[PDB]
Amino acid sequence: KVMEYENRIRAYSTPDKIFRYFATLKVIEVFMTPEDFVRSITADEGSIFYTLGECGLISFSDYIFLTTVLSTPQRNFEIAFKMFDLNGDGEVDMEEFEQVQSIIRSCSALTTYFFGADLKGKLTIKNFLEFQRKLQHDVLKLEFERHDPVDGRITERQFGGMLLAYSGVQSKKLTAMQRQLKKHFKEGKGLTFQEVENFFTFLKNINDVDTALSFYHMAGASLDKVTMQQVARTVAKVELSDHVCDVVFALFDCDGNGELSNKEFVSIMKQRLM
Amino acid sequence: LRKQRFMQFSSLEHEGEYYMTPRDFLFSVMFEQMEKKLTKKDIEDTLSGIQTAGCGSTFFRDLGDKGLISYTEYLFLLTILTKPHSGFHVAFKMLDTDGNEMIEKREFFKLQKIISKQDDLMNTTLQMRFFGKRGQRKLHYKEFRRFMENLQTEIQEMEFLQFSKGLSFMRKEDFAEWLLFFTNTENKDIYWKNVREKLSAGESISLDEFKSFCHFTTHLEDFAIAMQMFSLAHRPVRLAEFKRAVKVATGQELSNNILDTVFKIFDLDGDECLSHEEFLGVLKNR
Ligand SMILES: [Ca+2]
Ligand SMILES: [Ca+2]
Ligand SMILES: [Ca+2]
Ligand SMILES: [Ca+2]
């Protein structure tokens, strides 16, 4: 019951309650060890949370910033960086970041990682995009290896579980089809990490995929595998394997017509982005 | 039910297929609800009319009644009317499947028509322009982009001129009326009170300012994801903040006249600085 409670306050309660619920260290103000951040959603060298595992801990400004970095597409993150840049020089400093941090609140980890030890550094667009990329990647890698993989491959039931967990909608029909995903693939050839990461990269760019798919929406047409792969390769620069769209069509196609309509797939994964 | 609107407005008839003359497409996009025969002379009319009208922003107006618009051209134009500029390129890429940086006739003509037919069962002007008189030339990106932008500018000119009572300048009262019709929120008399008590008999609104506000209106989702920062902190937006915000998130630079007008209209709390509830919570309609 208390796990369901924390799941629901993760679902709809304010991040003010969530950070104050998962933080462990208080100062003068409360701080969270990065492990509380990997817990709030769910490290040897190369991992992100070790390069951020050095002193100190994560403030409330750093928590909100991380959550809005994870839940934002790329070409909107570029506009966000341009918004940060008050002076319009093209390189963000610590002062503008401090201003928007104050606005957020109404620390070492984030600001010493970004602007260096003495904070005297200045940011650019490439470091910002690369930080977002590494964050999302090493969140996904832990989400993946969390499912007890075997030979670096997960079965399609667990991949369907991941998909419906991300979708944020749980209905008995969809859960039944998720269970049936085992019956559909009696042998199973697993799902590597690359295919899963590629599909979630496709899912992050869904609000642009929808714009590129407007003729199919107005004409009333539906989405088969080939057009899904084409729009993925054109919009999200991803190479959707045949097996990932196989599983997606076996999962989200409730009416069994063989093809996804706008209300079946794109609307769900678009409104999940809110 | 787009086929219903189309078959209603269409005027020329050939073997169960109903074609529009261009002056019917203009009416279809301008007028919401308002109030036959085709022959080979009409065919030759449409064959000849492509040369008379220039390829500029005034294409359809100069065409007039000498043209042909199939159903798929109608649906394609409807699609290309509300394209945020960032999407322009991707649309091209979705037609160019072989990737030769060009749209062959059979590259798109078979494609849109074939998906129309497939969802159904289960020489027109635009084609004569995109592929010459004989239907053999090719399309590139620059002409496609110029055509999209010219169509959008033409619909914007026609809106401005319809709402300004044929004159060279709207008045701020008339643009306020346009905005209220556009947000479909004329019901609330508070906006009429504001426009009656604060928008004096004064400055006008030229064509470029209205065009800039329109181009801003089509990029509204980027603006929303730009202002979500202020939204999650519950902060009102001053005028300078809003002007720089539109300039950055949509690239379009809004004049001070239009922004003054919007701030005067949508100021319910009377603070001289908008908030999320009073502007974006309303323009979610668009
Ligand atoms: Ca700067
Ligand atoms: Ca279906
Ligand atoms: Ca081609
Ligand atoms: Ca206000």
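Chain B is numbered as in Swiss-Prot; the shown residues are, in order, 85-119, 125-211, 231-394.
Even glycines carry a Cβ here, placed using N, Cα and C.
What Swiss-Prot says about the mutagenesis result for B:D154 to R is this: Does not affect its ability to regulate the activity of MCU; when associated with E-107 and 120-E-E-121. In the three-state DSSP reading, B:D154 (mutagenesis position) counts as coil.
Looking at Swiss-Prot, you'll find the mutagenesis B:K172 to A noted as follows: Does not affect interaction with MICU1. In the three-state DSSP scheme, B:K172 (mutagenesis position) is classed as coil. Within 10 Å of the C-beta atom of B:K172 (mutagenesis position) sit 19 other C-beta atoms, taking all shown protein chains into account.
Feature annotation from Swiss-Prot assigns domain 'EF-hand 1' to B:172-207; the stated evidence is sequence analysis.
Proximity of B:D185 (mutagenesis position) to non-local residues of its own chain (separation of 6 or more, Cβ distance below 8 Å) is seen for B:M191, B:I192, B:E196, given in sequence order. As a published mutagenesis entry, B:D185 to A appears in Swiss-Prot alongside the note: Abolishes mitochondrial Ca(2+) uptake; when associated with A-375 and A-386. In EF1(mut); decreased calcium-binding and abolished ability to interact with MICU1 when associated with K-196.
Summarising the annotation, Swiss-Prot assigns Ca(2+) 1 binding site to B:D185, B:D187, B:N189, B:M191, B:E193, B:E196 and lists experimental evidence as the type of evidence. Counting only same-chain residues at least 6 apart in sequence, none has a Cβ under 8 Å from the Cβ of B:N189 (Ca(2+) 1 binding site).
Remark: B:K206 (mutagenesis position) has no non-local neighbours by Cβ distance under 8 Å and separation of at least 6 in sequence. In three-state terms derived from DSSP, B:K206 (mutagenesis position) belongs to a helical segment. Here the residue is the original one, while Swiss-Prot reports the published mutagenesis B:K206 to A with the comment Does not affect interaction with MICU2.
Long-range contacts of the domain 'EF-hand 3' (B:293-328) within its own chain (CB-CB distance under 8 A, at least 6 residues past either end) are made by residues 171-174, 261, 264-265, 267-268, 277-284, 354, 357-363, 365-366, 369, 372-376, 390-391, 393-394. Summarising the annotation, Swiss-Prot assigns domain 'EF-hand 3' to B:293-328 and lists sequence analysis as the type of evidence.
When Cβ atoms from all protein chains are considered, those within 10 Å of B:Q336 (mutagenesis position) total 17, not counting its own. Under its mutagenesis entries, Swiss-Prot includes B:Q336 to A with the note: Decreased interaction with MICU1.
In Swiss-Prot, a mutagenesis experiment is listed as B:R352 to E, annotated with the note Abilished interaction with MICU1 and ability to regulate the activity of MCU. Sequence-distant neighbours of B:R352 (mutagenesis position) (same chain, 6+ apart, CB under 8 A from its CB) do not exist here.
Secondary structure from DSSP puts B:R352 (mutagenesis position) in a helix. Quoted from Swiss-Prot, the note on mutagenesis experiment B:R352 to A is: Abolished interaction with MICU1.
Residues near B:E386 (mutagenesis position) in space but far in sequence (CB under 8 A, at least 6 apart, same chain), listed by position: B:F374, B:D375, B:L376, B:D377. As annotated by Swiss-Prot, Ca(2+) 2 binding site applies to B:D375, B:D377, B:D379, B:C381, B:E386, with the evidence given as experimental evidence.
Recorded in Swiss-Prot as a mutagenesis result, B:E386 to A carries the remark: Abolishes mitochondrial Ca(2+) uptake; when associated with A-185 and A-375.
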Distance-selected recorded positions near ligand 4 (C-beta under 6 Å), from B:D154, B:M191, B:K206, B:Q336, B:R352, B:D379: B:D379
Residue among binding-site residues B:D187, B:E193, B:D377 with least C-beta crowding, 10 angstrom cut-off: B:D187
Extra residues within 8 Å (Cβ to Cβ centroid of B:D185, B:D187, B:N189, B:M191, B:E193, B:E196), Ca(2+) 1: B:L184, B:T186, B:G188, B:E190, B:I192, B:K246
In three-state DSSP terms, the structure that B:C381 (Ca(2+) 2 binding site) belongs to: coil
From B:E119 to B:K125, where 5 residues lack coordinates, the CA-CA distance in Å: 13
Top Cα neighbour of B:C381 (Ca(2+) 2 binding site) in the set of recorded positions B:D154, B:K172, B:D187, B:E193: B:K172
